[PDB]
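Asker: Here it is: the structure, laid out below.
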Amino acid sequence: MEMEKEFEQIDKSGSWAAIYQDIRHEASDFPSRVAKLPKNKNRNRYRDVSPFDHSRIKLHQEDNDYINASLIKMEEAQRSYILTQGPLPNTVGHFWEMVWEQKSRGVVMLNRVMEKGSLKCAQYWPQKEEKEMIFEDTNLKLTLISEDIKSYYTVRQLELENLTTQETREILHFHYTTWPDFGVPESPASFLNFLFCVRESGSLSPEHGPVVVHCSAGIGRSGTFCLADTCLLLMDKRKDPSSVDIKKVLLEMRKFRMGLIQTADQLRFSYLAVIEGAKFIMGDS
Ligand SMILES: *SCC(=O)Nc1cc(-c2ccc(F)cc2F)ccc1O
């Protein structure tokens with residue numbers, strides 16, 4: 001497999017930091033003017049992580065339509081994702097408004113609420129069936145329906161109700177709970193099993209809105225999730241799978257949101273996940 005030996009080549013030569021930096025200098029730069037408006041300073045978790053204006057998701061409350069969220073559109077793979085930051089205490093209502101307005105079926109969470117002794121995002125869904133959440137700014141109600149805790153991740157069924165119309169939708173929440181505080185997982189196995197769980201749920205499918213994917217900044221682990229998903233999808237779609245160049249896919253995704261894949265270590269891990277996930281989809285059972 002092309003990338004498999006390109007992987008060994010990079011590894012043996014300890015070249016990850018050099019490839020990753022070539023990616024950073026090749027990466028697109030587009031304006032992020034809405035994100036920088038003073039009125040939006042507290043809608044951003046990080047000052048240096050902003051959605052591009054061209055791809056940003058707009059809340060349909062036109063009032064302030066801003067949310068730190070980007071639409072990543074992968075045209076050949078026919079996949080779309082919304083990558084967003086972990087919601088802030090003051091943007092949880094916006095997050096669920098986005099989920100509602102974009103008709104998303106799944107939310108993918110790749111971080112824990114607290115990591116490294118700091119809060120990486122707000123507790124934005126209910127932890128008990130009987131204790132639902134009501135977001136009064138956006139007129140939404142969110143109920144925990146069911147929770148399936150597994151060794152490496154948790155899947156939850158949620159009910160999102162639009163209070164103004166009394167329509168309800170079921171949202172699936174896929175929470176990868178075991179990414180390490182430092183570095184990347186030692187093996188990609190649990191991450192792929194997580195990815196295939198999201199796929200199996202139907203959440204990534206074109207009949208629904210884009211899956212909403214987040215970590216804390218919405219670029220690192222979140223970038224790794226989408227990048228692997230799209231590369232594997234392309235390797236199945238193309239006549240020759242070895243024509244799939246992960247670096248090119250990354251650069252295409254970076255046209256939609258800055259900074260995807262934060263460290264050379266995440267890049268290496270992304271390669272590893274795609275190579276291993278290939279074995280599970282280009283054959284086998
Ligand atoms: S790990 C793959 C997966 O789909 N897991 C999972 C799915 C669901 C669910 C609920 C409702 C529905 F209409 C479809 C569906 F797949 C619930 C829990 C769970 O772990």
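Our numbering is plain: 1 for the first residue shown, then up by one each step along the chain.
Placement of Cβ uses the backbone N, Cα and C atoms for every residue, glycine included.
The active site, phosphocysteine intermediate annotation in Swiss-Prot covers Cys215. For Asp181, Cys215, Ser216, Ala217, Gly218, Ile219, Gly220, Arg221, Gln262, the entry in Swiss-Prot reads substrate binding site. Quoted from Swiss-Prot for the published mutagenesis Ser50 to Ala or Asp: No phosphorylation. Swiss-Prot documents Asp181 to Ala as a published mutagenesis change and attaches the note Substrate-trapping mutant. In Swiss-Prot, a published mutagenesis experiment is listed as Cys215 to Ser, annotated Catalytically inactive mutant; abolishes sulfhydration.
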Asker: Any idea of the Cα spread of the substrate site, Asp181, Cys215, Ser216, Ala217, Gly218, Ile219, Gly220, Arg221, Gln262, as a max distance in Å?
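Answerer: Output for substrate binders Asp181, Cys215, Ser216, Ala217, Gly218, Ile219, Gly220, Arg221, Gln262: max Cα distance 16 Å.
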Asker: Sequence gap of 6 or more, C-beta under 8 Å: which same-chain residues meet both conditions with respect to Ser216 (substrate binding site)?
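Answerer: Sequence-distant Cβ neighbours: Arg45, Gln85, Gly86, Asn111, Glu115, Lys120, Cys121.
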Asker: Since the record lists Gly218, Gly220 as binding-site residues, which of them has the fewest other Cβ atoms within 10 Å of its Cβ?
Answerer: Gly220
Asker: Could you measure between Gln262 (substrate binding site) and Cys215 (mutagenesis position) for me? Cα positions, answer in whole angstrom.
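Answerer: Here the two Cα atoms lie 12 Å apart.
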Asker: Measuring Cα to Cα, tell me the gap between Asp181 (mutagenesis position) and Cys215 (mutagenesis position) in whole angstrom.
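Answerer: Roughly 12 Å, rounded to the nearest whole number.
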Asker: Under 8 Å between C-beta atoms and at least six apart in sequence, can you list the same-chain neighbours of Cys215 (mutagenesis position), or say none if there are none?
Answerer: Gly86, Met109, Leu110, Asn111, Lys120, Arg221, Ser222
Asker: Measure from the CA atom of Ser50 (mutagenesis position) to the CA atom of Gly220 (substrate binding site) and give the result in Å, rounded to a whole number.
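Answerer: Cα to Cα, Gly220 (substrate binding site) and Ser50 (mutagenesis position) are separated by 13 Å.
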Asker: For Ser50 (mutagenesis position) and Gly218 (substrate binding site), determine the Cα separation and express it in whole Å.
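Answerer: Spelling it out, the Cα of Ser50 (mutagenesis position) and the Cα of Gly218 (substrate binding site) are 10 Å apart.
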